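Below is one structure, written out as structure tokens; the observations come after it.
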Number of protein chains: 2
Amino acid sequence: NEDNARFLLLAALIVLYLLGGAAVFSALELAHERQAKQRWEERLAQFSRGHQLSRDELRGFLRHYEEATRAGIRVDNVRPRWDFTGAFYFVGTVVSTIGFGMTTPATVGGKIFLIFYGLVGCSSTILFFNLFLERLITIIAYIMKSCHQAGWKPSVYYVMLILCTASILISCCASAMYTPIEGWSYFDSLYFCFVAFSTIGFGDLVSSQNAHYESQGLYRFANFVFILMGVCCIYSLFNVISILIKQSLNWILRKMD
Amino acid sequence: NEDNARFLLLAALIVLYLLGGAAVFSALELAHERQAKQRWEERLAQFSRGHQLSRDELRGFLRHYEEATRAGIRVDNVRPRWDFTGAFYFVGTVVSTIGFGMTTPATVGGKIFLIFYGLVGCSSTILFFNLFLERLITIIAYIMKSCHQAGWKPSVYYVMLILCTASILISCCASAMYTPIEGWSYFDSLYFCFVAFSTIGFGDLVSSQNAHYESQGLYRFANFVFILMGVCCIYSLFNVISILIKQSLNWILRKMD
Ligand SMILES: CCCCC/C=C\C/C=C\CCCCCCCC(=O)O
Ligand SMILES: CCCCC/C=C\C/C=C\CCCCCCCC(=O)O
Ligand SMILES: CCCCCCCCCCCC
Ligand SMILES: CCCCCCCCCCCC
Ligand SMILES: CCCCCCCCCC
Ligand SMILES: CCCCCCCCCC
Ligand SMILES: CCCCCCCCCC
Ligand SMILES: CCCCCCCCCC
Ligand SMILES: CCCCCCCCCC
Ligand SMILES: CCCCCCCCCC
Ligand SMILES: CCCCCCCCCC
Ligand SMILES: CCCCCCCCCC
Ligand SMILES: CCCCCCCC
Ligand SMILES: CCCCCCCC
Ligand SMILES: CCCCCCCC
Ligand SMILES: CCCCCCCC
Ligand SMILES: CCCCCCCC
Ligand SMILES: CCCCCCCC
Ligand SMILES: CCCCCCCC
Ligand SMILES: CCCCCCCC
Ligand SMILES: CCCCCCCC
Ligand SMILES: CCCCCCCC
Ligand SMILES: [K+]
Ligand SMILES: [K+]
Ligand SMILES: [K+]
Ligand SMILES: [K+]
């Protein structure tokens, strides 16, 4: 009966959390959306009136451009898709369940292979993350025992603090490189780092997609290393916080009578 | 020493898997990409020649259109963002780490709140999935014991088979709709179902945004229910397959002596 009660309580809390977040986000973003839409409408009217064009022709042209954008054509000199390096980037985003969306299959035959490839690879990546967390806990215990000098296993709180510090340090180090090389601001770099490391992957900001990129040999290697370490650390942090939340739910159930 | 060897072996296998997948995907998609690019170039040249517009003006117009698209403007009629239900959809995609990308924050203040909101919600969702898997295993054991009529826990193989069957059934039932409602093909519907249920979320196909949507009350409820069940089942399947892969790694390590 305890397990069922815990399940039901967690479901109700998640529902309330979703409702509150929806209200807050709407209140934050509605006015900016409306202003942007009005600005676009004014620009489109100005362009249509300037060159004595018609709106149906512009609609057809924009539909063709949407198709071209889906194909991969951009406005500012992007790197080619579906070469060996681009395919490596695509499979890297697929196996980690990030899914930026900058490159997607378009043919029948590529989609079946995507289904089977992902089905086989995602589980292996999850196993890799679990083994990494176990190794990190073991090395932390060994270091603590050696410094004091099995039963020296650290508590959950200290592991959480260490993971938080490591995540912050890695994010700052990665942003310090993303900021100059790209045309991004520091806060935007931190936002991109959080979105990528959590395996959410909105796709609004994607790195290493500018055709000629100076050295271009070390940059891709550094990008790969940074993304891998960030994903591992953030996943471990999520698991530890989930354990703590479960303990809190147990306390809430015990208190209520 | 065994743990370190298993870690190293898994890393090497994943690297080889990535290389092979990259080669196959490139060989599958390069020609289609090139054909699409040539088609777009021909269309753009035709339009520019026809309407006597210079290249730079068209480039500026397309840059403005990209800026407008980033805020939610489309050539077809779509539902507004950030009213109250778009926010519900956005937070639902955020907490489950799907990240379609059809709606993203654009203001300073909405990005910090996103960071903290996701940090707190993703762990709760992971805990919910784990509790669901435990409950499903327990109910399977109880049903098996009752049919035969603790020590009646099923093997991993039977759980994997049951999860596979449930995933296939849910995917087919969900694809029964989305086919006439949005005018998709059946294979495209299955592809979208797999991409969404695995929490990859490319964003090329997104459901339930066409402004007027007939009933629009039951359709959203059904969409929510279907996505929730699919995500739960596919995550459970991933965990079981990871356990099996770990057993296989142990076997091959033992064989190597
Ligand atoms: C060596 C350890 C093996 C484990 C690998 C597991 C998962 C891969 C995870 C993340 C890779 C992120 C994609 C970045 C690729 C960029 C390459 C480029 O910019 O061209
Ligand atoms: C009642 C169980 C509580 C647990 C909820 C946990 C996670 C939510 C997961 C998936 C929902 C994503 C789909 C959002 C669709 C919104 C519906 C619409 O407007 O089209
Ligand atoms: C341009 C870089 C493409 C290849 C980079 C992958 C390097 C991974 C091999 C080292 C880990 C064992
Ligand atoms: C238009 C639909 C918005 C609200 C739908 C959410 C329904 C889930 C709440 C009931 C389950 C506890
Ligand atoms: C005792 C059974 C009560 C039902 C619990 C399930 C509620 C959540 C379903 C999504
Ligand atoms: C006992 C050896 C543990 C190996 C740790 C691997 C390094 C992790 C951070 C790069
Ligand atoms: C151009 C400045 C780039 C600095 C990157 C090095 C950060 C330290 C990593 C250990
Ligand atoms: C222009 C310098 C870009 C590469 C810096 C990263 C060096 C490797 C650090 C691991
Ligand atoms: C003896 C342990 C050497 C470290 C193995 C791990 C190296 C790959 C980590 C990415
Ligand atoms: C003992 C009852 C636990 C609830 C099982 C139902 C989960 C699936 C509902 C769709
Ligand atoms: C037009 C929709 C026909 C299919 C709806 C039935 C879905 C299966 C519900 C169990
Ligand atoms: C036009 C009918 C669309 C809604 C069908 C789904 C009914 C709810 C089934 C759970
Ligand atoms: C905690 C509930 C938030 C208020 C809901 C508003 C619905 C219009
Ligand atoms: C462009 C090919 C690079 C190959 C990397 C080395 C493979 C181990
Ligand atoms: C065009 C045939 C592709 C086959 C995909 C791989 C099947 C497992
Ligand atoms: C170890 C380097 C700390 C991060 C430097 C930040 C510089 C903007
Ligand atoms: C241009 C290739 C760079 C390879 C980096 C070194 C690999 C260990
Ligand atoms: C198993 C595939 C070997 C790597 C192929 C490299 C092709 C450039
Ligand atoms: C429990 C139902 C929440 C209120 C629904 C609001 C729909 C506009
Ligand atoms: C300017 C409003 C910021 C709201 C987010 C604060 C996070 C605790
Ligand atoms: C239980 C319904 C099976 C799926 C029907 C498919 C009809 C196109
Ligand atoms: C239009 C509102 C539909 C609500 C579905 C029933 C909720 C249990
Ligand atoms: K994900
Ligand atoms: K994702
Ligand atoms: K995504
Ligand atoms: K995306």
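In chain A, numbers come from Swiss-Prot; the residues present are 14-162, 188-295, in order.
According to its header, the structure was obtained by electron microscopy, 2.7 Å.
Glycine too: its Cβ is placed from the backbone N, Cα and C atoms.
Annotated features, as they stand in Swiss-Prot:
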BINDING   A:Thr110, A:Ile111, A:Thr237, A:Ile238  K(+) 1 binding site
BINDING   A:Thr110, A:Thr237  K(+) 4 binding site
BINDING   A:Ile111, A:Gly112, A:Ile238, A:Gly239  K(+) 2 binding site
MUTAGEN   A:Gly112 to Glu  Acts as a dominant negative when it assembles with wild-type KCNK13 or KCNK12 subunits, abolishing K(+) flux
BINDING   A:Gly112, A:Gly239, A:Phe240  K(+) 3 binding site
MUTAGEN   A:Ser136 to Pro  Increases channel basal activity. Increases the current amplitude. Confers nonlinear I-V relationship, with currents that saturate upon strong membrane depolarization; when associated with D-139. Does not affect channel ion selectivity, pH sensitivity nor inhibition by halothane
MUTAGEN   A:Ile139 to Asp  Increases channel basal activity. Increases the current amplitude. Confers nonlinear I-V relationship, with currents that saturate upon strong membrane depolarization; when associated with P-136
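Annotated features taken from Swiss-Prot, shown on the structure.
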residue	record	DSSP class
A:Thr110	K(+) 1 binding site	coil
A:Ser136	mutagenesis position	helix
A:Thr237	K(+) 1 binding site	coil
Pairwise CA distance, A:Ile139 (mutagenesis position) versus A:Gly239 (K(+) 2 binding site), rounded so that it is a whole Å: 17
Other CB atoms, at most 10 A from the CB of A:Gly239 (K(+) 2 binding site): 27
Cα within 10 Å of A:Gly112 (mutagenesis position) - qualifying recorded positions among A:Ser136, A:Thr237, A:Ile238, A:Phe240: A:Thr237, A:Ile238, A:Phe240
Which same-chain residues, if any, lie at least 6 apart from A:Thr237 (K(+) 1 binding site) yet have Cβ under 8 Å of it: A:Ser109, A:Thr110, A:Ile111, A:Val269, A:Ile272, A:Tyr273
Fewest-neighbour residue among recorded positions, criterion Cβ within 10 Å, set A:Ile111, A:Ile139, A:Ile238: A:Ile139
Straight-line distance in Å that links Cα of A:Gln162 with Cα of A:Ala188 while 25 residues remain unmodelled: 14
Contacting recorded positions, sequence order - A:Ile111, A:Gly112, A:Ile139, A:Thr237, A:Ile238, A:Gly239 vs ligand 26, Cβ under 6 Å: A:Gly112, A:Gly239
